[PDB]
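J.: What follows is a structure written as structure tokens; I'll ask about it next.
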Amino acid sequence: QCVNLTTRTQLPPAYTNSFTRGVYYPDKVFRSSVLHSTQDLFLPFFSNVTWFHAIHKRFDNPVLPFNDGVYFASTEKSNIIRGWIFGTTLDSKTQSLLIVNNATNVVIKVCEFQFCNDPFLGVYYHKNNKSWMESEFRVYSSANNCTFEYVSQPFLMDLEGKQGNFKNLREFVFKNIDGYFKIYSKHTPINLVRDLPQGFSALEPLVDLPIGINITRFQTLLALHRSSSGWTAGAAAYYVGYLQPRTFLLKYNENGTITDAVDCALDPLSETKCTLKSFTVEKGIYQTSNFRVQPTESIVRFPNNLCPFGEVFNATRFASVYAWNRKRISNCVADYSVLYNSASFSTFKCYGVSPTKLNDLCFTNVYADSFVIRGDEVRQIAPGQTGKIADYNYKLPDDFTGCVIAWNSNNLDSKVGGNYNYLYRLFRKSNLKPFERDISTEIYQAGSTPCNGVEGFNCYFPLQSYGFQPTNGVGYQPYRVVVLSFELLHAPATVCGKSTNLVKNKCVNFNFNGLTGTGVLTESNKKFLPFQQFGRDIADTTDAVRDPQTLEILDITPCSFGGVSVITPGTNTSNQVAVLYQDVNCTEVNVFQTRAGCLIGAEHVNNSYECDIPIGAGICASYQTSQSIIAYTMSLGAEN
Amino acid sequence: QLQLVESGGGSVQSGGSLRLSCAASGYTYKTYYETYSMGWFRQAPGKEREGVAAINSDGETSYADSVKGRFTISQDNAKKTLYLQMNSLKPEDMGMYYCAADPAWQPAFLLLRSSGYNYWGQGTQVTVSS
Amino acid sequence: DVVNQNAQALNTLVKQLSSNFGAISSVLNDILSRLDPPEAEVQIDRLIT
Ligand SMILES: *[C@@H]1O[C@H](CO)[C@@H](O)[C@H](O)[C@H]1NC(C)=O
Ligand SMILES: *[C@@H]1O[C@H](CO)[C@@H](O)[C@H](O)[C@H]1NC(C)=O
Ligand SMILES: *[C@@H]1O[C@H](CO)[C@@H](O)[C@H](O)[C@H]1NC(C)=O
Ligand SMILES: *[C@@H]1O[C@H](CO)[C@@H](O)[C@H](O)[C@H]1NC(C)=O
Ligand SMILES: *[C@@H]1O[C@H](CO)[C@@H](O)[C@H](O)[C@H]1NC(C)=O
């Protein structure tokens, strides 16, 4: 519940190592004495595992992740491990997988169980008539929303006193593959050599529950007993491991069990064992895989003339809605970051643009219908809004794409004399056309009077004037309205608008002038004409380049030098090896320079011997006298 | 005509943790996109309709600094449903919440101004007792 | 003739990479980073074939 542990102390994270553990049966398949390999989420050899234990003032309970899949050791003596809380986010809003056994039943409930602030199991009253009674059945608060309650057959809950050795060595492998919360276990009673768990172990499946949920966390229901405020915790430890996608080489016996299990990436000798499908390697040099120089990073060069954005947007001579000055925008740097920092706007409405890729994606033909109107008439210029503007003189179509940008200039365009020169339309004769300037300057005849210029009797003059007083309200302010229309995907893009540094002599992954290339970037010496950009080789590939931002001649040398060569003697002779990389320069990392490549882990000799293990270029290898692997030029014969 | 359905109200105390939700209705989605400029325009008893939590089509959230640090507006574009996790309601959070609509893209300094919203929802009410 | 024979063999083996083999282009990054990956699997399958 909430009673805190008196024996809780922050013990340091002792990083022990899973030596030979982590080998399980993959499925129900039998073979007879083959060397079968596979690759799956495994506990790797000689990898860190966090040492956990209990003592009379150190007793903890870590929230541990269950992301990939976990390994679990347990060196009990008197059942210090009791149960498991396999909760995803340790919440009762979702269902937490509870596993518990009080030496009666392995009770599995896929239910919503609330994690208490300090749940604890344990035993007490072990002086007279003990019978292994339990401390507190208060490891939860809520109990609801059960999909599948389950009781398996109870395992060997060791009520028998087996003290001393770690014979209660419980190996638990837990993972999920497609809703299968599988238990891969095998209780292996140890044989005492010197006090420690190490040896060749094999594990098997026990039960599966096809549930279909995820779990990302776990704790473990511990026990308390004294050889925990009133009944302390004894001396019993365990390890905690994970699962990583290693590649094993399993050897089977005659009658079922695994005999040898060899992980690949532990040393390249084991990699050679993986490749050759043999646990015993004969005498000779071999070849495991390839070598790949890693690309370090990338170099991207953005393009840098400018569109009239300090000119049209900062103009003085303006237009009207009755006749708008259609700006011609074609093949200019569409600087939309200087459109972005302008916080002086009033109404900025971008309908069908790519507003994240303003500078990235660029457009075919941009038409800026910029015209200054009265303040209230901004809400009508929209696909979906009509009225005094949209159906009278200036129609955006229903296939409109572009922005509508407005900002006020009440300090300059307002006047006591008033900006009555910019005239606007009030009535409507014909159905309004999209993107067509209606400049019909004829009297709006609404009757049987042929006006033809005169006003008065049935002669309506809708060509009215802006009253831009210096004390205008919010509806009469002169807004510098720009409806930035454009044309999308009907031409190759003309109106088109943060580069990186230059890194030479390193294996990077550049992106110069559309192509994303990879190689060590040096500087060439050729004669590039200023239009000539791409050097081609005899193999018709990219050889020598130039930055489109800064004029400079470059040279490219590709990465991924050669492959992996493995030098070994006979396995019955020795198990020390030597590493050779195929025709590389000594860069990666004893270290020798040969014509065959950079040699690793050998001794050079000022003599010459008869060739046993050849390498190349008249250089052979041998295991002579401490005995090690020496590198030497081959003896050509007896100088008789 | 583009319409919206406010919901998510609830009469709580001073410091309530609720969530708003704006169900998308209407007939016009006048854009080639499904991402829009929206915002929960609260109109308090005794104050005007004000931009409290607003977000545009790119995700630039617009907040007021008196209510900043508690609320969480999340425009779920896969269902066109605007949300506002009303966390720890101060006593000025009472009011009729209006999610407004726009088929366009507004910046961070114009999402709070309700002058450019020609499509308005119904409205939801939250009673924040002090 | 031996050296030129092996040279023409290696040059032919390199120049067959420039053939498109019925794909969009002979460059792998153009197929993998532009169009549909369930279609790029078909195209890369043709390329590897
Ligand atoms: C385990 O972690 C420690 C960090 O404390 C590190 O020094 C060590 O190399 C790791 N691996 C092994 C096998 O101990
Ligand atoms: C899968 O795992 C995540 C991570 O905890 C969890 O949030 C989610 O509910 C799980 N189930 C599904 C169906 O995604
Ligand atoms: C054959 O099986 C028996 C029992 O099943 C086992 O004891 C024996 O070790 C097996 N043979 C070999 C060579 O392992
Ligand atoms: C590359 O090899 C040359 C000699 O061939 C040597 O001088 C140089 O140091 C080597 N560079 C690296 C990085 O190994
Ligand atoms: C071989 O002899 C040279 C001098 O000729 C000496 O510099 C070198 O160290 C010797 N090799 C070894 C491995 O000691």
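Chain C is numbered as in Swiss-Prot, which gives 950-998 for the residues shown.
Using N, Cα and C of the backbone, Cβ positions are placed for all residues, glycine too.
Annotations for this protein, taken from Swiss-Prot, read as follows:
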{"type": "VARIANT", "residues": "C:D950 to N", "note": "In strain: Delta/B.1.617.2, Mu/B.1.621"}
{"type": "VARIANT", "residues": "C:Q954 to H", "note": "In strain: Omicron/BA.1, Omicron/BA.2, Omicron/BA.2.12.1, Omicron/BA.2.75, Omicron/BA.4, Omicron/BA.5, Omicron/BQ.1.1, Omicron/XBB.1.5, Omicron/EG.5.1"}
{"type": "VARIANT", "residues": "C:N969 to K", "note": "In strain: Omicron/BA.1, Omicron/BA.2, Omicron/BA.2.12.1, Omicron/BA.2.75, Omicron/BA.4, Omicron/BA.5, Omicron/BQ.1.1, Omicron/XBB.1.5, Omicron/EG.5.1"}
{"type": "VARIANT", "residues": "C:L981 to F", "note": "In strain: Omicron/BA.1"}
{"type": "VARIANT", "residues": "C:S982 to A", "note": "In strain: Alpha/B.1.1.7"}
J.: May I ask which of the variant positions C:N969, C:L981, C:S982 is closest to C:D950 (variant position) if we compare their C-alpha atoms?
T.: C:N969
J.: Using Cβ atoms only, which residues of the same chain lie under 8 Å from C:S982 (variant position) while being at least 6 residues apart in sequence?
T.: none
J.: DSSP secondary structure for C:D950 (variant position), reduced to helix/strand/coil, please.
T.: coil
J.: Is it possible to get the count of other C-beta atoms within 10 angstroms of the C-beta of C:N969 (variant position)?
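T.: A count of 13.
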J.: Hey, which of the variant positions C:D950, C:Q954, C:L981 is the loneliest by Cβ count within 10 Å?
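T.: Comparing Cβ neighbour counts within 10 Å for the variant positions C:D950, C:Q954, C:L981 gives C:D950.
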J.: Cα-Cα separation of C:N969 (variant position) and C:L981 (variant position), in Å?
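T.: Approximately 14 Å lies between the Cα of C:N969 (variant position) and that of C:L981 (variant position).
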J.: C:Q954 (variant position) to C:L981 (variant position): how many Å between their Cα atoms?
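T.: Spelling it out, the Cα of C:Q954 (variant position) and the Cα of C:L981 (variant position) are 35 Å apart.
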J.: Helix, strand or coil by DSSP: which one applies to C:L981 (variant position)?
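T.: Once the DSSP labels are grouped into three classes, C:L981 (variant position) ends up as helix.
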